[PDB]
Amino acid sequence: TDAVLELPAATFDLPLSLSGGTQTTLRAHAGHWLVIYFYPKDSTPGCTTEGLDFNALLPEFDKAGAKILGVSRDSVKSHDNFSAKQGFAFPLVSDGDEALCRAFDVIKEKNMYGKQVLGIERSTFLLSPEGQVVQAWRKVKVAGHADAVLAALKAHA
Ligand code: NA
């Protein structure tokens, strides 16, 4: 009743390549809140602002035992470079095959350039300690977003 999104069951066991060379899975995060924020491109203004915003709020997320994962389809190397430059203290998922993106249905289409163009739509999701997606933000505007996500986490937790 509380889920706003149902993920394919296999989603939770997908090996997610992280910045730093390790993997995680959503199931591995059982027992605590997880924020998953999808962004279109490493090292761009909006995605950097969003990452830095979450990073600045990390201790507030820590208070709730929550973990953050940023997700794009950039490579692990790109993620490493991005994370190092910005000083992120949470992992970035290299979703190169967009398996996680598709599971969360963040690959969206736009009619532009006389074509049908797919891309990551900036989106964020709150996952409960039992892996339920209890809140979603789509077509995210970066300004104030990490604040809003933190507030929602605090409301839910
Ligand atoms: Na979780």
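Since chain A takes its numbers from Swiss-Prot, the residues it shows come out as 2-158.
For this deposited structure, the header notes the method as X-ray crystallography, 1.3 Å.
Yeah, the Cβs are placed from backbone N, Cα and C, and that goes for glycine too.
Other Cβ atoms within 10 Å of the Cβ of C48 (mutagenesis position) number 23 in total over all chains. Here the residue is the original one, but Swiss-Prot notes a mutagenesis experiment at this spot, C48 to A: Abolishes catalytic activity.
Among the features that Swiss-Prot reports, active site, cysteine sulfenic acid (-SOH) intermediate is placed at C48. According to DSSP, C48 (mutagenesis position) is assigned to a helical segment.
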